[PDB]
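Asker: If you scroll down you'll find the structure; I have some questions about it.
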Amino acid sequence: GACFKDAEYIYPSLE
Amino acid sequence: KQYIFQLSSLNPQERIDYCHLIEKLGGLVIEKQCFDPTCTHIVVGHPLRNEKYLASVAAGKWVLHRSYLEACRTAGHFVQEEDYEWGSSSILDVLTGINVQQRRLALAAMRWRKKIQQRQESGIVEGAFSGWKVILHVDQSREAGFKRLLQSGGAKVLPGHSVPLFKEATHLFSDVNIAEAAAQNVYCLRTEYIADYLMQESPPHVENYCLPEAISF
Ligand SMILES: [K+]
Ligand code: NA
């Protein structure tokens, strides 16, 4: 995968 | 028995030193960047709500503070992990300060490790998403990271979103006919449910995550 790029992505939370 | 490590959020000199140390103590290092479920142990410089950390939690890995590897170096062998777990009272006492987000991620890693490893000791390996059969409906840029995170926790990701898949599906996550999926006993949920399921001390209320078209079911 685009692991280095995707690593930045913070998963969404209702918190 | 066979220790397999990945490293995250560490400085360069650390990374080189710890890879050298792990190999010297008879461990394997997975140097590739994406989470690899072959690993047993992950050493992370700080918790983050990202794919690599959340996948380690969903799989119930040891999520450890770097002081673990300093203790191993002094001993000359891999030592007992519990007092070096990010969520452990021993580490939370060790830190000068921790933000609420990082504390919650640290406690989540420990909670899932305890649950998954207690069952592993009894001869069953199941991740946080065991029994999930998932339809993904997200932006193409996000699809691969959601798939990797779900598979890390034991979920099956179904091939696409066509109606025949609604019978086996348990969950459909959207950032396709939603009302028909909901009518076929599929939880149709916003994507926030996945992180919140891993992070919250009790299972989130699905009603708070239910997609509009599914609210009736
Ligand atoms: K179903
Ligand atoms: Na590797």
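The residue numbers of chain B are those assigned by Swiss-Prot, with the residues present covering 1266-1440, 1451-1492 sequentially.
Cβ atoms here come from the backbone N, Cα and C positions, even for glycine.
From Swiss-Prot, here are the annotated features:
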- B:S1273 to A: Decreased interaction with autophosphorylated ATR (MUTAGEN)
- B:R1280 to Q: Decreased interaction with autophosphorylated ATR (MUTAGEN)
- B:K1317 to A: Does not affect interaction with phosphorylated HTATSF1 (MUTAGEN)
- B:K1317 to M: Decreased interaction with autophosphorylated ATR (MUTAGEN)
Asker: What's the end-to-end span in Å, taking the Cα of B:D1440 and the Cα of B:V1451, for the 10-residue unmodelled region?
Answerer: 13
Asker: Under 8 Å between C-beta atoms and at least six apart in sequence, can you list the same-chain neighbours of B:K1317 (mutagenesis position), or say none if there are none?
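Answerer: Looking at Cβ-Cβ distances below 8 Å from B:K1317 (mutagenesis position), excluding near sequence neighbours, one finds B:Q1271, B:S1273, B:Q1298, B:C1299, B:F1300, B:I1307.
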Asker: Using a Cβ-Cβ cut-off under 8 angstroms and a sequence gap of six or more, which residues of the chain neighbour B:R1280 (mutagenesis position)?
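Answerer: Sequence-distant Cβ neighbours: B:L1272.
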Asker: Hey, what's the Cβ neighbour count for B:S1273 (mutagenesis position) at 10 Å?
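Answerer: B:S1273 (mutagenesis position) is surrounded by 20 other Cβ atoms within 10 Å.
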